[PDB]
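Engineer: Structure provided below as structure tokens; questions to follow.
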Amino acid sequence: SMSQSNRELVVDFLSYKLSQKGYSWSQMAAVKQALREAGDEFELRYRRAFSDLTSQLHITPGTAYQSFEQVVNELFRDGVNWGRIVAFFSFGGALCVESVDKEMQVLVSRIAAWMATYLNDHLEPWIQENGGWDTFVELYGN
Amino acid sequence: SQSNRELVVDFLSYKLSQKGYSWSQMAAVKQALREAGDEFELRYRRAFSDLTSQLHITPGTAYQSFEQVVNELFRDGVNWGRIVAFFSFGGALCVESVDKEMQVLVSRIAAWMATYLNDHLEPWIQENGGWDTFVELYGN
Ligand SMILES: Cc1ccc(CN(C(=O)N[C@@H](CSCc2ccccc2)C(=O)O)C(=O)c2ccc3c(c2)CCN(Cc2ccccc2-c2ccc(Cl)cc2)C3)cc1
Ligand SMILES: Cc1ccc(CN(C(=O)N[C@@H](CSCc2ccccc2)C(=O)O)C(=O)c2ccc3c(c2)CCN(Cc2ccccc2-c2ccc(Cl)cc2)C3)cc1
């Protein structure tokens, strides 16, 4: 328990320090780091679209899924691409922050579950057809 | 998939941390330690380079170098600042191993760090309120 959590902290810290030098702890660590960076990049470049989105958000536990679904359906209306997948993660992140800001922290675990289901059902088939997350890492790094 | 749930959790942990929030207690510790490591490495830019002048890392001498540095680091006792330096040292030794084309040493360094943490740091950590105390102190 303390043993597993100590190994987890070590792995997390070393994954981070290796990534800062262009190295990686594992394939999964390389995906996680490249997605974190892509999220930061997307949010900064589309800071206006991010600001317009958060301003229009009126989060309540009863309308949270509705808001999630409407944005995600609009986002992927014309199909899937890596850029839109990054925007999907950025949107989930913004909805979680907005939930915590509005003292609705209970929504965070729900949003993560909705994201994971949407990924499994609607994004994973396209991801697998397009070479998987390794292709994303390769394309983003280039 | 398990890996898709893991990516979601990782991304959300990061975005919540950027606003001073956290996904979980464990995510808050990981993020506070990553930041403290970055801060220590910026404040002491030449600390590892001053050590490398004598640490010629090889699979045969890596453990002896790790053990000596870590024993010298904690000679006067444990504190949070030295624990951060311990993680930064491990990180630097892993980078140096990959630079010297001996990435096979990375998983051994990780195992040595985890054993030192379990055996020699965890009693002081637990006596000092656990990793929550570190998060509280670093955030202040
Ligand atoms: C890191 C990064 C990611 C994405 C881009 C932009 N981008 C492209 O550069 N695309 C490429 C094709 S992918 C190439 C690629 C990219 C990354 C890695 C690997 C390969 C192209 O065009 O050549 C897009 O695709 C792209 C994707 C989504 C959106 C835009 C553009 C424009 C703004 N729009 C707002 C929006 C509309 C509807 C519904 C919701 C939201 C919305 C989502 C979240 C919030 Cl928080 C707020 C609002 C979302 C730029 C940088
Ligand atoms: C985020 C942060 C952490 C630590 C500090 C610095 N620092 C202090 O400021 N400490 C405090 C008391 S703890 C306060 C605290 C800190 C963080 C969180 C919470 C509370 C003080 O004194 O006021 C120290 O403790 C401290 C600890 C270790 C060392 C130093 C200073 C100076 C350099 N020295 C080199 C060295 C010597 C022997 C063996 C190995 C190495 C060596 C380790 C790793 C490599 Cl990579 C290379 C070489 C190691 C500064 C910022």
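The count begins at 1 with the first shown residue.
Even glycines carry a Cβ here, placed using N, Cα and C.
So Swiss-Prot lists these for the protein:
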| type | residues | note |
| --- | --- | --- |
| MUTAGEN | A:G83 to A (Swiss-Prot position 138) | No heterodimerization with BAX |
| MUTAGEN | A:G93 to E (Swiss-Prot position 148) | No heterodimerization with BAX |
Engineer: Whole-number Å only: compute the distance from the Cα of A:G83 (mutagenesis position) to the Cα of A:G93 (mutagenesis position).
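Structural biologist: With distance taken Cα to Cα, A:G93 (mutagenesis position) is 15 Å from A:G83 (mutagenesis position).
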Engineer: Would you say which of the mutagenesis positions A:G83, A:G93 has the most Cβ atoms within 10 Å of its own Cβ?
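Structural biologist: Sorting the candidates by Cβ neighbours within 10 Å, the top entry is A:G93.
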Engineer: If H, G and I count as helix, E and B as strand, and all else as coil, what does DSSP give for A:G83 (mutagenesis position)?
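Structural biologist: In three-state terms, A:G83 (mutagenesis position) counts as helix.
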